[PDB]
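Only one structure is covered here, and it is reproduced in the block below.
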Amino acid sequence: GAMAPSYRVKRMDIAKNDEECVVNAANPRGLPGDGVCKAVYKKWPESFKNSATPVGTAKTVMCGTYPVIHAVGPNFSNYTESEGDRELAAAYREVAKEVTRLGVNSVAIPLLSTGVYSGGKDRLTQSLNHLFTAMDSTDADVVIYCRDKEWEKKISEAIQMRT
Ligand SMILES: [Cl-]
Ligand SMILES: [Cl-]
Ligand SMILES: [Cl-]
């Protein structure tokens with residue numbers, strides 16, 4: 001575990017993270033996809049061997065010795081708000097299990113279902129709170145990666161609120 005487990009946020013490409021493992025915002029079919037998923041595919045293409053997994057689950061594939069945790073959030077274009085919320089919560093609980101099993105002291109994580117899977121809605125608070133519910137009982141240093149300057153401020157404020 002980390003000596004004093006923390007949350008941090010950085011506004012940069014998760015493919016250039018400084019953590020002991022990465023969470024991919026994956027699609028269920030293990031396809032190269034777009035956004036975070038395409039950057040992850042470019043950086044760790046070996047990690048996409050048998051990475052396909054259902055919505056609401058996470059599957060880890062090693063790139064050399066570096067673990068890539070493929071976490072499949074719901075596409076809110078297809079799910080009801082209620083079912084989508086349940087699957088989004090589940091994907092993050094499966095991430096917490098994998099981070100614990102791997103014995104890492106740190107993990108880089110994007111906000112699941114906040115991009116092309118958002119169904120056109122702002123889900124920063126919804127996705128971040130599900131992230132907190134899952135990861136609060138783990139002792140890894142969590143580093144959240146985002147690309148928008150306003151999101152970086154909003155994520156930083158939500159972290160500091162609990163401190
Ligand atoms: Cl960058
Ligand atoms: Cl997304
Ligand atoms: Cl963002």
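Residue positions begin at 1 at the first shown residue.
The backbone N, Cα and C atoms fix where each Cβ goes, and this holds for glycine too.
Here the Cβ of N27 (mutagenesis position) has 21 other Cβ atoms within 10 Å, regardless of which shown protein chain they belong to. Annotation comment: Swiss-Prot describes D13, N27, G35, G115, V116, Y117 as ADP-D-ribose binding site, evidence class experimental evidence.
Record note (Swiss-Prot), mutagenesis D13 to A (Swiss-Prot position 1343): Partial loss of ADP-ribose 1'' phosphate phosphatase activity. The unchanged residue is displayed. Neighbour count (other Cβ atoms within 10 Å of the Cβ, all protein chains): 14 for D13 (mutagenesis position).
Here the residue is the original one, while Swiss-Prot reports the published mutagenesis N27 to A (Swiss-Prot position 1357) with the comment Partial loss of mono-ADP-ribosylhydrolase activity; complete loss of ADP-ribose 1'' phosphate phosphatase activity.
Quoting Swiss-Prot on the mutagenesis of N27 to R or Y (Swiss-Prot position 1357): Almost complete loss of mono-ADP-ribosylhydrolase activity.
Under the three-state DSSP scheme, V36 (mutagenesis position) falls in the helix class. Under its mutagenesis annotations, Swiss-Prot gives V36 to E or F (Swiss-Prot position 1366) the following note: Almost complete loss of mono-ADP-ribosylhydrolase activity.
Quoted from Swiss-Prot, the note on the mutagenesis of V36 to A (Swiss-Prot position 1366) is: Partial loss of mono-ADP-ribosylhydrolase activity.
In Swiss-Prot, the entry for mutagenesis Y117 to V or W (Swiss-Prot position 1447) states: Almost complete loss of mono-ADP-ribosylhydrolase activity. The structure shown retains the original residue. Just so you know, the Cβ of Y117 (mutagenesis position) picks up 23 other Cβ atoms within 10 Å once every protein chain is counted. The DSSP secondary structure for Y117 (mutagenesis position) is coil.
Annotation of the published mutagenesis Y117 to A (Swiss-Prot position 1447) in Swiss-Prot: Partial loss of mono-ADP-ribosylhydrolase activity; complete loss of ADP-ribose 1'' phosphate phosphatase activity; the original residue is retained in the structure shown.
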Far apart in sequence but close in space: which same-chain residues, 6 or more away, have a Cβ under 8 Å from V36 (mutagenesis position)?
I14, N24, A25, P110, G115, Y145
Which chain-mates of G35 (ADP-D-ribose binding site) that are at least 6 residues away have a CB under 8 A from its CB, listed by sequence?
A25, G115, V116
Looking at the recorded positions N27, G35, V36, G115, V116, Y117, which have a C-beta within less than 6 Å of some atom in ligand 1?
none
Rounded to an integer, what is the Cα-Cα distance in Å between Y117 (mutagenesis position) and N27 (mutagenesis position)?
10
For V116 (ADP-D-ribose binding site), just count the other CB atoms lying within 10 A of its CB, please.
16
